[PDB]
Amino acid sequence: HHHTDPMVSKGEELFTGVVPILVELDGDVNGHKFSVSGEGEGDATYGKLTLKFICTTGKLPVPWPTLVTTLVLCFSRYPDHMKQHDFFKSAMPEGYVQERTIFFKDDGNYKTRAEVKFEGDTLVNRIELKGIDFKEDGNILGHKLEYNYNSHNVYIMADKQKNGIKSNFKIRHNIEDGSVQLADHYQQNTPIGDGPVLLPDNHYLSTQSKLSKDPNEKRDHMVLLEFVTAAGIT
């Protein structure tokens, strides 16, 4: 609402209230083609997301928790003293590309590319996902993961050469038998536009996610509440 840096003001202004979100994913995992649509709202003031996702092609062929990181970090809450480090909002409204490779230990990998940008007043995240080399009897295609999600801190670093950011981090998915399925993420983000962006000092994001079901919904779906806060600069 009041920042002495006009570049920060420009990005904050687009995220000042509740912003509607649309998520589209087209996926192919070991030749099972599927699509997911999601709708909800983001409130960057509190770092809060609320989304509901539907598999529009029938039953989702992989477990919903494996898609949480893939299915909008511009809604992170950056403390006032860290707002000059917020790459994600500084790239708006033209947006950014978010690319990942996700390696599931002892199993296959996801390769994702997403464009995150405004269409009018709506923040859209449009994703293509390709998954290969998964085991039919593994934890992913065998749906052995529990329907829950662990809190996680992720380290963000600038990539000055690409005018973007980079991160590598591990997600632990609980398996029904009490064990864990590791998912190693590599991520890079680059701006879509050619204007300047804020390139951050090293810092981390703290995330927490809660998964639930809509008791009146017959389609395969996931309801997601996420909180993300930046930290690590004193």
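Every residue number used here counts from 1 along the chain in the order it is shown.
So how was this one determined? The header says X-ray crystallography, 1.6 Å.
Every residue, even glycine, has its Cβ placed from backbone N, Cα and C.
Feature annotations, courtesy of Swiss-Prot:
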- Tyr149 to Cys (Swiss-Prot position 145): In mut1.9; shifts fluorescence lifetime from 3.03 to 2.74 ns (MUTAGEN)
- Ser151 to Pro (Swiss-Prot position 147): Increases fluorescence at warmer temperatures such as 37 degrees Celsius (MUTAGEN)
- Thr207 to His, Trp or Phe (Swiss-Prot position 203): Results in significantly red-shifted excitation and emission maxima (MUTAGEN)
- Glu226 to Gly (Swiss-Prot position 222): Suppresses the 399 nm excitation peak, leaving only the longer wavelength peak at 475 nm (MUTAGEN)
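Distribution of Swiss-Prot features across the structure.
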residue : record               : DSSP (3 states)
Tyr149  : mutagenesis position : coil
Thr207  : mutagenesis position : strand
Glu226  : mutagenesis position : strand
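With a cut-off of 8 Å between CB atoms and residues at least 6 apart in sequence, the same chain places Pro65, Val68, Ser209, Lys210, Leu211 near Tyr149 (mutagenesis position), listed in sequence order.
In this structure the alpha carbons, written CA, of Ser151 (mutagenesis position) and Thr207 (mutagenesis position) are 6 Å apart. Comparing the mutagenesis positions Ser151, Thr207 by how many other C-beta atoms lie within 10 angstroms of each C-beta, the top residue is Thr207. Straight-line distance linking the Cα atoms of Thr207 (mutagenesis position) and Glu226 (mutagenesis position), rounded to a whole number, equals 7 Å.
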